[PDB]
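For reference, the structure is listed below as structure tokens.
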Amino acid sequence: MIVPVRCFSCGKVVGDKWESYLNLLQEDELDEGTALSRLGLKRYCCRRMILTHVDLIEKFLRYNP
Amino acid sequence: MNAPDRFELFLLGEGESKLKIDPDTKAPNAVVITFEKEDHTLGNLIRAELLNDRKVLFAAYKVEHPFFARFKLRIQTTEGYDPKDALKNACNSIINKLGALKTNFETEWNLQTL
Amino acid sequence: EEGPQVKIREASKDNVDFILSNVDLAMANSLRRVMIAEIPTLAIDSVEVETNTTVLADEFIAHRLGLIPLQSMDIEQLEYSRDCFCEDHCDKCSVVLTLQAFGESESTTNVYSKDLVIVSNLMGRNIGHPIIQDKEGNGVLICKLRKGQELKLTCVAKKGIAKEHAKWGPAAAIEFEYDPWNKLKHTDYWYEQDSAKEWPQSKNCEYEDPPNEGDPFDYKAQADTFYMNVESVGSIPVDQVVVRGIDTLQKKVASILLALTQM
Amino acid sequence: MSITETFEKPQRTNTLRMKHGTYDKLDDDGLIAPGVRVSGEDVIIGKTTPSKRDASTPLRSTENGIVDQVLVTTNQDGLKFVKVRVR
Amino acid sequence: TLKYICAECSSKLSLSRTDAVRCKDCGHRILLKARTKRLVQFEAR
Ligand SMILES: [Zn+2]
Ligand SMILES: [Zn+2]
Ligand SMILES: [Zn+2]
């Protein structure tokens, strides 16, 4: 639903890099690969955490009650 | 439901001691210690150091089943040398080593910029 | 100082790249493990929910809250509820926090760990402050609220360890290596044509001397010199993870000498 | 004719027909309410049939969660409907 | 207080027997049971 708080495999805190990562794409027009390394996500376990997440909450919020 | 509480990996339940020492009958000067609420962290360690002792004839450890937190340590030593002592020794010998290491670290830590 | 010797390469608020030398592989490992499993830390361990009209579930939210790293700098000056002589939780063994958020604006209202508020009395010890490291002091994104939705919560941080749950873990990963040049021949390299040409040469190959063609196998060499690097999650200053690592491992062997003794 | 059923906490009377699971989690309207944590064979829906033959729904034996939503409705025949969703 | 909520108008209804099953203006024959005040505790695990 939402950015997991931490990387399943190692623990890295990642629940604080979703908005950044999102901006690093739109407003800076970077690519996910470069975007991720610039967020400090160097090892692929943490990378997949963000690169793969699906923000379904944004769709839930569209429901009235 | 079947899963035991996680604290049971480091918390001695009732009636349990941290150690159970036993005399091995198969060989002389040998003992078998049952460490409760401990795993490979302390096993391979006390084992490894127990090996640097030359008057130690045998030292091995094993956790029979990954489910339960407890390992067995068998120590055999030359006559006159009590295994119990070798453990004590293997311990102190370890506790020191870690003290030294601790220091050297806090030392190099300061000399760093950031 | 004769014995296990450190030799830091890099260092910062998150990583501590270093080189352990003059130590048995075992100790290098036990220390490696402890940093991962047994360093005490504060973490939300109980959530009371007064109101949640969010899009998530209580247990869902409650789960994240426990994953939110909390200030554990003076953790030793706090006790485990299980030992504390109080009934349940008191200021001697816990830290209470609050989270109240209301989707006021029409745009999507975000909820972060910065919005957590301590309500107990820290009695002077730095402890319980939600850790923050992002360029905008927001912290972890706990939830998202639409206009009209609400989230009234009450948590209770407590002292815990990784063995009990990964939320209490101070470490994030722990690079670990030795004999970057396979001289001890601890591993046998798989290959199609060339072992050497197919396997990348790791960082630490620069810090060591490549074996020489004709040199016979060094059958007496042991494994000393370990190239680690600890990464803190924030609940504790990096330098500390290592430090306290060596410590907890130290108190362990000690709790054992005291067993033989009182035995 | 003059024989229905009612959703309300049953408490034994000239029939006593009930079951093990406790009803202490039901409200007097005969339905637990969201937020309440259930388990065992706890009674989720209390229904009676006439003086009082118990006709209530107990939670699935091997299950246990928290009530996520209770919905009360009506059919096309004007029947009182109840749907308890447990999370 | 409130014993029930409404499928849509959110209005906190609450009526006795013979009151059928509707609401005020939003005759939605649905209605939700409203949460409890007996605060639920959670394990942060
Ligand atoms: Zn990772
Ligand atoms: Zn207390
Ligand atoms: Zn209505």
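Throughout, chain C uses Swiss-Prot numbering, with the displayed residues spanning 3-265 in order.
Looks like X-ray crystallography, 2.8 Å, at least that's what the header says.
Yeah, the Cβs are placed from backbone N, Cα and C, and that goes for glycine too.
Feature annotation from Swiss-Prot assigns Zn(2+) binding site to C:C86, C:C88, C:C92, C:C95. For C:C88 (Zn(2+) binding site), the same-chain residues 6+ apart in sequence whose C-beta sits under 8 angstroms from its C-beta are C:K94, C:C95.
The Cβ of C:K9 (mutagenesis position) lies under 8 Å from the Cβ of C:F20, C:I21, C:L22, C:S23, each on the same chain and at least six residues away in sequence. Here Swiss-Prot notes a mutagenesis experiment, C:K9 to E, with the remark: Transcript termination readthrough.
In the shown protein chains, 21 other C-beta atoms lie within 10 A of the C-beta of C:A30 (variant position). Following the DSSP three-state reduction, the secondary structure of C:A30 (variant position) is helix. Under the heading of natural variants, Swiss-Prot lists C:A30 to D and annotates it as follows: In mutant RPB3-1.
In sequence order, C:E81, C:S83, C:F87, C:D90, C:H91, C:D93, C:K94, C:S96 are the residues of the same chain, not among C:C86, C:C88, C:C92, C:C95, whose CB sits within 8 A of the CB centroid for the Zn(2+) site. Residue density at C:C92 (Zn(2+) binding site): 15 other Cβ atoms are found within 10 A of its Cβ, drawing on all protein chains shown. Sequence-distant neighbours of C:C86 (Zn(2+) binding site) (same chain, 6+ residues apart, CB-CB distance under 8 A): C:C92, C:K94, C:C95. Proximity to ligand 2 at the level of Cβ atoms, with a cut-off under 6 angstroms, picks out C:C88, C:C95 from the recorded positions C:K9, C:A30, C:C88, C:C95.
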